[PDB]
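K.L.:
Okay, handing you the structure first.
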Amino acid sequence: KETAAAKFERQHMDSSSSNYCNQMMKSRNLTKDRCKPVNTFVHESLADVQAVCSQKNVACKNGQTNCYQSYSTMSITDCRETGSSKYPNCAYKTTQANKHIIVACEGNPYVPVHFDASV
Amino acid sequence: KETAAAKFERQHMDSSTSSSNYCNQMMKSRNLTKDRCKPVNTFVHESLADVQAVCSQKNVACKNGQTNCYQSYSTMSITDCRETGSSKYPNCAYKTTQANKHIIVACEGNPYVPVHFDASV
Ligand SMILES: Cn1cc([C@@H]2O[C@H](CO)[C@@H](O)[C@H]2O)c(=O)[nH]c1=O
């Protein structure tokens, strides 16, 4: 099966338009069987995002203790399904932002396996 | 010089659209039979932006051992061109086969774009 680390890269990494989310959510298989309603893409190097696993330790939403917040803000894009969107014509609003990210980290190598939030 | 990116587009991109004679016409018109019959060549029938986006998708080892290859998460419409046994330069002859497959490309540069077609899977 796809590893959690690889799923994180597919869902959330774009090291790198109003139609950005429409193209990306499709290209990442996030519209295949249903429209994933909410998603964030991070526009930093893979190395910079993996380094978050060595930064500020914080609680995960689910109560676990292996979450980490980036010290620095990062360039991200929030994709959120519009009010009119109906599968299979998934439609998204693209919003660019610079924010801290919070990821859960696991494994060897110790890397992000889940996107918890942006703050 | 032709840039590596422009060369990838000439050799491997055909968004415009494949007949039984598609490869014979296309390998000739894209100058892939100029100095020899190029033995294997793939044309991708997706938008340039969709193919360019593969440089941020699944990182996989290249056939030559370099680490800068990327596999598309979704399948893409492609046409494979393979030289026939009867083919004799300069009258290069090809078998045309359509498929829907994940593509693997090598990417380089700033911007980070496709410069080589490695394989389909
Ligand atoms: C296996 N294969 C190979 C090729 C071409 O052959 C060269 C071999 O060095 C590559 O650089 C490609 O230009 C292709 O287009 N499609 C494909 O599936």
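For chain A, we keep the numbers from Swiss-Prot: what you see runs 27-42, 48-150, in order.
When the header is checked for method, it gives X-ray crystallography, 1.7 Å.
A Cβ is built for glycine as well, from the same backbone N, Cα and C atoms used for every other residue.
Annotated active site, proton acceptor per Swiss-Prot: A:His38, in sequence order. The active site, proton donor annotation in Swiss-Prot covers A:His145. Taken from Swiss-Prot, the feature substrate binding site covers A:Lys33, A:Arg36, A:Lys67, A:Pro68, A:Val69, A:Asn70, A:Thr71, A:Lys92, A:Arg111. According to Swiss-Prot, the mutagenesis experiment A:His38 to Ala carries the following note: Loss of activity. Experimental mutagenesis at this site is recorded by Swiss-Prot as A:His145 to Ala, annotated: Loss of activity.
Thinking about packing and proximity, how do these listed features fit into the structure?
P.N.:
Every protein chain shown contributes to the tally, and the Cβ of A:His38 (mutagenesis position) ends up with 19 other Cβ atoms within 10 Å.
In the three-state DSSP reading, A:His145 (mutagenesis position) counts as strand. There are 21 other CB atoms within 10 A of the CB of A:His145 (mutagenesis position), with all protein chains counted.
A helical conformation is recorded for A:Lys33 (substrate binding site) in the three-state DSSP classification.
In the three-state DSSP assignment, the secondary structure recorded for A:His38 (mutagenesis position) is helix.
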K.L.:
Just checking, which of A:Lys33, A:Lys67, A:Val69, A:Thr71 (binding-site residues) has the fewest C-beta atoms within 10 Å of its C-beta?
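P.N.:
Across A:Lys33, A:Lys67, A:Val69, A:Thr71, these binding-site residues, the one with fewest Cβ atoms within 10 Å is A:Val69.
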